[PDB]
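One structure, pasted below without further comment.
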Amino acid sequence: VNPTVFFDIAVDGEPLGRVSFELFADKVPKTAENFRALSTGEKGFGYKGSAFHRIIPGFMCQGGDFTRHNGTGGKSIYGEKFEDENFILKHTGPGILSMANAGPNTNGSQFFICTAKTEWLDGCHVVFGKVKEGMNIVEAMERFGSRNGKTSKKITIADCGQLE
């Protein structure tokens, strides 16, 4: 009964493809619901139109900063930040969807998609979902990143929402 959400990705405005995610509401319901609601925009704000501002090949793609567009902003549906719900799920390999943060209990809206196993983030970042379809689209996004994370073209969430 886990929800599924989609991102339609564009590269400098040109459509690239769709990434879908299973959200592990059965294990992290509060964290899953935040990402789900931000993907539908049903609270009046969310991910549509925002970018993947930090992409590091061989590591991860990070996005979700829809207030400052550079990794310093974002907010959750619960307030500016919320607690680390739990660390039941681990960063087991590519496709893992996990919360970005700035220290303990500072989850907002920013998230990252792993493109490799990042086990050293276990117990520091809350894992709450995984890529279902379109990992090939994530891999194509990865090629526009760089060592320091700056992107060579603008990688945007042109549309997003909930499936099923």
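In order, the residues displayed for chain A correspond to 2-165 in Swiss-Prot numbering, which applies throughout.
Technique stated in the header: X-ray crystallography, 1.6 Å.
Cβ coordinates are placed from backbone N, Cα and C, and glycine is handled just like the others.
While the structure shown retains the original residue, Swiss-Prot records the mutagenesis experiment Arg69 to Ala with this note: No effect on peptidyl-prolyl cis-trans isomerase activity. Reduced interaction with BSG/CD147 and ability to induce leukocyte chemotaxis. Here Swiss-Prot notes a mutagenesis experiment, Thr107 to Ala, with the remark: No effect on peptidyl-prolyl cis-trans isomerase activity. Reduced interaction with BSG/CD147 and ability to induce leukocyte chemotaxis. Swiss-Prot gives this note for the published mutagenesis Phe113 to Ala: Reduced ability to stimulate MAPK/ERK phosphorylation. Quoting Swiss-Prot on the mutagenesis of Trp121 to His: No effect on peptidyl-prolyl cis-trans isomerase activity. According to Swiss-Prot, the mutagenesis experiment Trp121 to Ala carries this note: 200-fold decrease of sensitivity to CsA. Reduced ability to stimulate MAPK/ERK phosphorylation. The annotation that Swiss-Prot gives for the mutagenesis experiment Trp121 to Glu reads: Loss of peptidyl-prolyl cis-trans isomerase activity. Quoted from Swiss-Prot, the note on the mutagenesis of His126 to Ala is: Loss of peptidyl-prolyl cis-trans isomerase activity and interaction with HCV NS5A. Loss of ability to stimulate MAPK/ERK phosphorylation.
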Using DSSP, would you call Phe113 (mutagenesis position) helix, strand or coil?
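Looking at the DSSP assignment, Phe113 (mutagenesis position) belongs to a strand.
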If you measure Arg69 (mutagenesis position) to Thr107 (mutagenesis position) at Cα, how many Å is it?
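Given the Cα positions, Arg69 (mutagenesis position) is 16 Å from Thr107 (mutagenesis position).
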Quiz question: given the mutagenesis positions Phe113, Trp121, which has the greatest number of C-beta atoms lying within 10 angstroms of its own C-beta?
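Sorting the candidates by Cβ neighbours within 10 Å, the top entry is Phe113.
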Have a look around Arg69 (mutagenesis position) and count the other CB atoms within 10 A of its CB, chains all included.
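Its Cβ shell of radius 10 Å holds 10 other Cβ atoms.
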Just to verify a number: CA distance, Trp121 (mutagenesis position) to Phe113 (mutagenesis position), in angstrom, no decimals.
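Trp121 (mutagenesis position) and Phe113 (mutagenesis position) have their Cα atoms 15 Å apart.
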Other Cβ atoms within 10 Å is the metric here; tell me which of the mutagenesis positions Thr107, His126 scores highest.
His126
Could you give the Cα-Cα distance between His126 (mutagenesis position) and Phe113 (mutagenesis position), in whole Å?
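Per the Cα atoms, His126 (mutagenesis position) and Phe113 (mutagenesis position) stand 10 Å apart.
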Round to the nearest Å and give the CA-to-CA distance linking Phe113 (mutagenesis position) with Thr107 (mutagenesis position).
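Checking the Cα atoms of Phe113 (mutagenesis position) and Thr107 (mutagenesis position) gives a distance of 15 Å.
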Which secondary structure state does DSSP assign to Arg69 (mutagenesis position), in the simple three-class scheme?
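Looking at the DSSP assignment, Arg69 (mutagenesis position) belongs to neither helix nor strand, so coil.
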In three-state terms from DSSP, label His126 (mutagenesis position) for me.
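Assignment for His126 (mutagenesis position) reads coil.
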